[PDB]
2 protein chains.
Amino acid sequence: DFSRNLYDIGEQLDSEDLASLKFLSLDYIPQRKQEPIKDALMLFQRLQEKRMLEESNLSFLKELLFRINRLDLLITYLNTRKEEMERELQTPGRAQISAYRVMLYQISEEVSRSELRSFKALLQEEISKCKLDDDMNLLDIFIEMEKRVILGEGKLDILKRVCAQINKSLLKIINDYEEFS
Amino acid sequence: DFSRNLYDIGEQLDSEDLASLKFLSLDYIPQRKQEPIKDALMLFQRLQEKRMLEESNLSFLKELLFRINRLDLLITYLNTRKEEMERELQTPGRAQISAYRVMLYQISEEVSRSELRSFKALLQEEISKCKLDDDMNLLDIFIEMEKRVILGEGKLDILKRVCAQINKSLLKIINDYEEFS
């Protein structure tokens, strides 16, 4: 009963819904493991894979659907109302999605298209002014590059991009590394 | 005697050496547990803590000293020559530092101060590459903000800074989040 019903819920969702649900699951499935999920059913399988979703274990499904405001699916397939879910989530700790993620999603729902363009513009303003100070030595800079994830054992792209403009011999070293690995 | 000698070697090293050796130890001691390590002798203690450095087990100590080209300490206190260590590390696998880390360190050794200026400039160029195409919705933008590590569970500065220029209600959301933590 549960499995077929989860299939029906799987089909009733559109793209925007899947994006939202992919976001609201980031507490359990890292960013790194979200490219594999292309449709809602694969997300269901990956959620049950961590035993966060089972028959008689629908807390997280109910919460997810309420947050993305698909109350029609809650009623049609889960027999759950809005006020019931509000009562459930307003009792401390019963909410399973972090306040961080819910905050971000609600910021997203409040924003229009024009306001989104404003956000892109302002974010490109604040990014086009990153300031690493003058007291960081090179090794620290490599550590920051690994931190901001632009350099790694298998991401020599940017490192080669800068070294190629500094001096070739460095690029020679890098090529020796990646060609002997 | 072993402890006394390791103390003497511990004090003979300067700051640049400690930075280098701290880097070349990143295969075993994560970034996070290196702020506690403030001096070279403490680094020795943290190396013995993981039993990669023992009495009669100096492979990694010798390797460390050779890499940072402190051959004077190798000879003075360890009675070990340059060419012997070269033979040691050129025998496969006996070098204990990964080719990645050693590659980064030699890139560091080759670079002058001016060339480092060029590296800072070019890297600030590549970070100020915005991407942010017209098909990314807000949530994706949040995910890249977390990537470039300018947004996080406890780093709401930039997010509030942009929302304050878009519309206050967003700022109200963020403040409600962080004052509820």
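Quick note: numbers on chain B are straight from Swiss-Prot, i.e. 2-182, in order.
We read in the header that X-ray crystallography, 3.6 Å was used to get this structure.
Yeah, the Cβs are placed from backbone N, Cα and C, and that goes for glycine too.
What Swiss-Prot says about this protein:
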DOMAIN    B:2-80  domain 'DED 1'
MUTAGEN   B:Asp73 to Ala  Abolishes binding to FLASH. Induces NF-kappa-B activation
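B:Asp73 (mutagenesis position) is surrounded by 10 other CB atoms, counting those within 10 A of its CB over all protein chains shown. Helix, strand and coil residue tallies for the domain 'DED 1' (B:2-80), in that order: 52 helix, 2 strand, 25 coil [DSSP].
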